[PDB]
Amino acid sequence: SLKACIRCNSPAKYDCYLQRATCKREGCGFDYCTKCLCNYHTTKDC
Ligand SMILES: [Zn+2]
Ligand SMILES: [Zn+2]
């Protein structure tokens, strides 16, 4: 059920709650929307 990163397809914690994924890699570890596989809506922007 994990989300495959758009880089090396790593096991990212997929959260259907907000349709977001968090790469579980020490080289990535970033938040992003699993819908558009792009930047996740944050204090900054999407
Ligand atoms: Zn990755
Ligand atoms: Zn989005």
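We number chain A the way Swiss-Prot does; in order, the residues shown are 374-419.
Method of determination (from the header): solution NMR.
For all residues, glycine too, the Cβ spot is worked out from N, Cα and C.
Around the Cβ of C401 (Zn(2+) 1 binding site), 15 further Cβ atoms fall within 10 Å across all displayed protein chains. According to Swiss-Prot, the feature Zn(2+) 1 binding site maps to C378, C381, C396, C401.
The Zn(2+) 2 binding site annotation in Swiss-Prot covers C406, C409, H414, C419. Classification of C409 (Zn(2+) 2 binding site) by DSSP places it in coil, neither helical nor stranded. Counting Cβ atoms from all protein chains shown, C409 (Zn(2+) 2 binding site) has 10 others lying within 10 Å of its own Cβ.
Experimental mutagenesis at this site is recorded by Swiss-Prot as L375 to A, annotated: Decreases UBE2C-mediated ubiquitination. Within 10 Å of the C-beta of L375 (mutagenesis position) we count 14 further C-beta atoms, all protein chains included.
Swiss-Prot lists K376 to A among its mutagenesis entries, and the accompanying note reads: Decreases UBE2C-mediated ubiquitination. A strand conformation is recorded for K376 (mutagenesis position) in the three-state DSSP classification. Neighbour count (other Cβ atoms within 10 Å of the Cβ, all protein chains): 21 for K376 (mutagenesis position).
One mutagenesis experiment catalogued in Swiss-Prot, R393 to A, is accompanied by this note: Decreases UBE2C-mediated ubiquitination. Counting every protein chain shown, 18 other Cβ atoms lie within 10 Å of the Cβ of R393 (mutagenesis position). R393 (mutagenesis position) falls within a strand segment according to DSSP.
Here Swiss-Prot describes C406 to S as a published mutagenesis experiment; the accompanying note says: Does not affect the inhibitory activity against chain assembly; when associated with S-401. Counting only same-chain residues six or more apart in sequence, the Cβ atoms lying under 8 angstroms from the Cβ of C406 (mutagenesis position) belong to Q392, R393, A394, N412, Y413, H414, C419.
Around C381 (Zn(2+) 1 binding site), the same-chain residues six or more apart in sequence whose CB sits under 8 Å from its CB are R398, listed in sequence order.
Put plainly, the binding-site residues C396, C419 were compared by Cβ crowding within 10 Å, and the winner is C396. Fewest Cβ neighbours within 10 Å among the binding-site residues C378, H414: this applies to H414.
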